[PDB]
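Heads up: the structure comes next, in structure tokens.
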Amino acid sequence: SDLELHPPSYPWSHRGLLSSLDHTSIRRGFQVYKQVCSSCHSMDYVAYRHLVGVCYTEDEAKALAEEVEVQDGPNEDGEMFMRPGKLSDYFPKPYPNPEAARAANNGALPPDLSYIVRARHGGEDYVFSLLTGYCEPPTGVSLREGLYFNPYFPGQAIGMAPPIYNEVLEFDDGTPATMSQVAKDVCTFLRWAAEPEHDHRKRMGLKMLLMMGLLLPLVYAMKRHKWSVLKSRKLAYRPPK
Amino acid sequence: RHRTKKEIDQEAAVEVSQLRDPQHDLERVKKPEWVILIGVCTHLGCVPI
Amino acid sequence: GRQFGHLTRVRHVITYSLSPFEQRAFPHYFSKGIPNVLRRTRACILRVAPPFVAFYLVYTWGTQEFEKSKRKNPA
Amino acid sequence: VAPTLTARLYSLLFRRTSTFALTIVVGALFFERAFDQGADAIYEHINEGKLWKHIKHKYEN
Amino acid sequence: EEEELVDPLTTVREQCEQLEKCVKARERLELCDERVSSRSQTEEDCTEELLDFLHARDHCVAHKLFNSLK
Amino acid sequence: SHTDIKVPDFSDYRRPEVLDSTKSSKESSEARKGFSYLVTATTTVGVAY
Amino acid sequence: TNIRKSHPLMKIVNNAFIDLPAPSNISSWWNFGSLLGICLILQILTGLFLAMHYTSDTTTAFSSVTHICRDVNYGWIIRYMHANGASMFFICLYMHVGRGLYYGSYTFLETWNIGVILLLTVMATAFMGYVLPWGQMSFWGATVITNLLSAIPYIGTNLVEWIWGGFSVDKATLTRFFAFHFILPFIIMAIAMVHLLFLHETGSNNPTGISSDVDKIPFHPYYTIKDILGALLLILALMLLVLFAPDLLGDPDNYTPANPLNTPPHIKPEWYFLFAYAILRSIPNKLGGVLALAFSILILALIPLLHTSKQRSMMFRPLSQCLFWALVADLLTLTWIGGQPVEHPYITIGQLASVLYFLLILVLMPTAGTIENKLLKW
Amino acid sequence: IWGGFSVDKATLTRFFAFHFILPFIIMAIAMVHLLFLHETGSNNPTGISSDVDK
Amino acid sequence: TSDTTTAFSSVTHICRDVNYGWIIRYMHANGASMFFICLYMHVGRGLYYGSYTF
Ligand code: HEM
Ligand code: HEM
Ligand code: HEM
Ligand SMILES: COC1=C(OC)C(=O)C(C/C=C(/C)CCC=C(C)C)=C(C)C1=O
Ligand SMILES: COC1=C(OC)C(=O)C(C/C=C(\C)CCC=C(C)C)=C(C)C1=O
Ligand code: FES
């Protein structure tokens, strides 16, 4: 309450200026989103086709969309039926009205995930330190049995239960689902959903630095060459008498 | 807002003549344990926390 | 307005110039160059620097007082 | 093969503004490709996280 | 849960939590912890000493953590 | 008297290929324009990209 | 005759960028005029492409902004170039005004006064810009700001409600702000031309503050290329910002959609208004705060009347230099304070810095000029 | 110019933006129009020069 | 509003709800026609009178 603590500096694999994302790690993080987070977290801005260029393939991405039902457009009767799932749809699912989140979790909304990393202060670090760093209430501060404890939270009265060690998973090739590990991946994926352009931008940024490093001296030399006439000009004053 | 016994007494003990807008607490409420206000600040319209 | 040939009156001043294709764009660049920047720096530090450190100090102190204030021992 | 070098460039291509332009346009074309691939490969090396993984999932289509 | 999965967090946290800066902060934690237990009508509630301990620990956590994580 | 009008030494600024009063400038002219135009050509190529 | 010199259209170009007699000694600091020129066009161009997908409706405002960054090809750079260009526009704007102040350039009354109108206009422009994404900071920024006008006696309530288009910052208010944010930069441009029109009656000032008719050079090889080299430096700064740190100067909260019930603890402007913001809240008064907020900008119109020195520039005036740098240092303090809560230290330092700002410009700087004159026996 | 295979969402918004900026450009051109017009002044019904009676 | 969802509706919103929104809307619509009547007179005037020689 009016006192707070700031997150450390975790060495994410996408922390460096010219550093890509671990695309294998965005997968597992999507997996973490899919089962765990999804039941309460809306990711209104990401779609299935968005994953294609990133992690999975055309085929795989289709299939994952097919494991849900959407509520497609009306036909002849003015209906509202159900459809397998395209690639075209997004991930808006949890529940309709924001009030339903409140009715459920209790007067609290699991804030939409699509923009989280970019909306906190501290990026993935705030979220990682939150998820991983759950602890126990010290002296004299009682809660409200729905208000769990997290040091990395404004006021420290949070409405979210710690859902990171519930070891679910399909780390395909073979990756242990420890609290730490599921958290890196979930945040690595979150970075991506908040900033999908992330990699491509750093590729352009790399090129921007190389171009500039070539262009800057050259334009400078062009300009110095033209200013030469003036820099070495010599004056003399020769009055009468 | 539901006010406790302690808060009702504290507002009634406030030196009225030193206030920017002179008003007693009892002319701002009908029942002493209930204060109803608009969540809009008179300066620039923010919401008081 | 303005133009050239209508600016002002000038007498008895010669100006020797040399073509850009006959001279170097960066003559004593590091040689005469760096000494000049140091000299330009000397000339100006006492006028630019002080105001800024006064802020630098007011900034670090200001932050310390604020953060140290939200803590408390007795009473 | 050094004094006569920039001399030839000037003689054969920079004198006329015709060739001068033609050369930078012909020079913009090749350069684009060489810089693009050359910089992609530098972005490629410092990483190895994106589509190097492709070999797995796909092919099974 | 009961016994079976080796949390790298827990592993590296031990070595971390231990160390000098945190030993001292936890000392004040416990010091202040035991004060609040020893009374009734008090309110100096130990929220601060916990965060200081956590900070020192967590900085060391980050530095040494991710290395092992695969 | 206008015959006293010197022409200040520019050796301090002259490119190396033009340092000798003993020989032509025509020889190094091509290399000299070559070098300066290469700079602007490379630049436009850069900007084009 | 030529073609450049005689053709009605080319004349204008020739007289402004080719044969224009320019002082031979203007330095970087003189580049910010062309750089503002580039920033103005950059803001218009990326601004237009964004308008081709942006929706001015509260229902889809944020979504359309999101639609741009994920779906629209290269929509993201365009969006960040816009956002960061607005900041680049303020860094250049501030260099430019400061350059004018240090160097005495303000003695060109019309040019400078037009410049003040240009400052106000891009400020009014950028404020309306930031509201468009309809983020939490957009809405609460829009709220805190407009409501200031309610301090104007007898007319203030009706005035605020008139520009709101209701009793709050709602539907009517967003669409409204779109329209004005679209038309303002064009008007700015017409004014930038009048700015340049008045500037041409005298030509440029220079570092020494001494007339340069005695040594002018054509703008035609010298300043075309120096402006070029300089725009390249503006591109570097902008691109460094957008391709590596696009949110560095941005507020992570404007990423959460507007919520007229959720007041963030935060609540601060974009950095370019932080100094004025600090001056505003330093005053324990509704009217005075906004009266002094306004005065912290409109004071630039009083500057030429407070010139007191017999020399034009500051190049030869040491005492004045110190006072100038203390103004810039005081403006760092003001922005820093403006970006901080109104609790301990911060209140009294931001209160005293506000007094200093006005003591400096209004009393200290003039007094220094008189002293300096005296030391020189003038 | 459609922003798709039909006149859709992309196409309407697009058309708004261009319909907003075009009249300003028109104005700058109307000024250049008037600039060239000024080199001679106006013509008149007879098509004969009027310098003699302006 | 430039969105297909509310484009027509916003135009309707203007004529019923926005104070004096209707005249503004019709002045716009009819002004566009007035702009073409004037445009056509202007070009024709130029043609008849030889003004195009500028
Ligand atoms: C590992 C998957 C999850 C992640 C990454 C996640 C992440 C987050 C984040 C970043 C916040 C907001 C932090 C802030 O406001 O500063 C949040 C709030 C919340 N989440 Fe989760 N969450 C996940 C799964 C869940 C689940 C399964 C539930 C259902 C128990 C849940 C219910 C909540 C609630 C109620 C809040 C609001 C807390 C409050 O503001 O009072 N979340 N979550
Ligand atoms: C849209 C904003 C502005 C634009 C496009 C603009 C453009 C320019 C240009 C192109 C120059 C000539 C080159 C230079 O010295 O930089 C200039 C000089 C000047 N401007 Fe601005 N400027 C703008 C804002 C301002 C502001 C905010 C002021 C101060 C109120 C200002 C007052 C001046 C003055 C006094 C000069 C003459 C400086 C001198 O010659 O030493 N202008 N401006
Ligand atoms: C007439 C040319 C301009 C047009 C058409 C234009 C249009 C837009 C549009 C549609 C948005 C909302 C999309 C978005 O937020 O990215 C926006 C945001 C903004 N614009 Fe402009 N604008 C123009 C010139 C300016 C100018 C002159 C400035 C002042 C430097 C400016 C500063 C801003 C700012 C600060 C934002 C909000 C921050 C952000 O990018 O999210 N723009 N503009
Ligand atoms: C809510 O956050 C805030 C902003 O961001 C939206 C601002 O922009 C400003 C200052 C803005 C302006 C236009 C001051 C200039 C006034 C005049 C009369 C020139 C303040 C104070 C602020 O609190
Ligand atoms: C001699 O002093 C001057 C310069 O050297 C410091 C300039 O660089 C410029 C550059 C101005 C440009 C390119 C016009 C931009 C304006 C708009 C509206 C796009 C001008 C006018 C000038 O007088
Ligand atoms: S204190 Fe200014 S709006 Fe509340």
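What you see of chain G is 2-379, where the numbers are those given in Swiss-Prot.
If you check the header, you will see the structure was determined by X-ray crystallography, 2.6 Å.
Note: Cβ is positioned from N, Cα and C throughout, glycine not excepted.
Per Swiss-Prot, the features are:
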- G:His83, G:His182: heme b b562 binding site (BINDING)
- G:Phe90 to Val: In strain: 65, 66 and D (VARIANT)
- G:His97, G:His196: heme b b566 binding site (BINDING)
- G:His201: ubiquinone binding site (BINDING)
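Features recorded in Swiss-Prot, as mapped to the structure shown.
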residue	record	DSSP (3 states)
G:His83	heme b b562 binding site	helix
G:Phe90	variant position	helix
G:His97	heme b b566 binding site	helix
G:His182	heme b b562 binding site	helix
G:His196	heme b b566 binding site	helix
G:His201	ubiquinone binding site	helix
Between G:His201 (ubiquinone binding site) and G:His97 (heme b b566 binding site), what C-alpha distance do you get in Å? 17
Integer Cα-Cα distance in angstrom, G:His83 (heme b b562 binding site) to G:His97 (heme b b566 binding site): 21
Using a Cβ cut-off under 8 Å and a sequence separation of 6 or more, which residues in the same chain sit near G:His97 (heme b b566 binding site)? G:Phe33, G:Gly34, G:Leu37, G:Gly116
Integer Cα-Cα distance in angstrom, G:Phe90 (variant position) to G:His182 (heme b b562 binding site): 15
Here the binding-site residues are G:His83, G:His182, G:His196, G:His201; which one has the lowest number of other Cβ atoms no more than 10 Å from its Cβ? G:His201
How far is it from G:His182 (heme b b562 binding site) to G:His196 (heme b b566 binding site), counting Cα to Cα, in Å? 21
Enter the number of other CB atoms within 10 angstroms of the CB of G:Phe90 (variant position). 22
Out of the binding-site residues I have (G:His97, G:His196, G:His201), which ones have their Cβ sitting under 6 Å from ligand 3? none
Which binding-site residues among G:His83, G:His97, G:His182, G:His201 have CB under 6 Å of ligand 2? G:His97
Those binding-site residues in G:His83, G:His97, G:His182, G:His196, G:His201 passing the chain C Cβ proximity test, under 8 Å, are G:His201
